[PDB]
Amino acid sequence: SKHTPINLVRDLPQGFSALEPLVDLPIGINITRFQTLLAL
Amino acid sequence: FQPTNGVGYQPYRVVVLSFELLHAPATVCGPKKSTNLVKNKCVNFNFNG
């Protein structure tokens, strides 16, 4: 993951930005599908 | 029973800690006792393995 202030909204910002490791949990189970969660 | 029960009849507390080695992560390491640090000498070093 990474964080940075931006100004673009509808398109990706122009440039490069590395993502540093944050978690490497050895969960040890299969993953095939996923879903997101939102705050309303 | 009695607080001073003899062997064989007194309560026997057992723990059966079981070593499992499978697809699960293997956080198995050695009995490494951390040593001090030296410098400016030819030395056989070992850091985190």
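Swiss-Prot numbering applies to chain A: residues 205-244, in that order.
This entry, so its header tells us, was determined using electron microscopy, 4.2 Å.
A Cβ is built for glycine as well, from the same backbone N, Cα and C atoms used for every other residue.
Annotated features in Swiss-Prot:
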- A:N234 to Q: Increased resistance to neutralizing antibodies (MUTAGEN)
- A:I210 to V: In strain: Omicron/BA.2.75 (VARIANT)
- A:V213 to E: In strain: Omicron/XBB.1.5, Omicron/EG.5.1 (VARIANT)
- A:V213 to G: In strain: Omicron/BA.2, Omicron/BA.2.12.1, Omicron/BA.2.75, Omicron/BA.4, Omicron/BA.5, Omicron/BQ.1.1 (VARIANT)
- A:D215 to G: In strain: Beta/B.1.351 (VARIANT)
- A:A222 to V: In strain: 20A.EU1 (VARIANT)
Which residues in the same chain, at least 6 apart in sequence, have a Cβ under 8 Å from the Cβ of A:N234 (mutagenesis position)?
none
To the nearest whole angstrom, state the Cα distance for the pair A:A222 (variant position) and A:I210 (variant position).
15
When you measure from the Cβ of A:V213 (variant position), how many other Cβ atoms are you left with inside 10 Å?
6
If you count Cβ atoms within 10 Å of each one, which of the variant positions A:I210, A:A222 comes out on top?
A:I210
Taking the Cβ of A:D215 (variant position) as the centre, how many other Cβ atoms fall within a 10 Å radius?
6
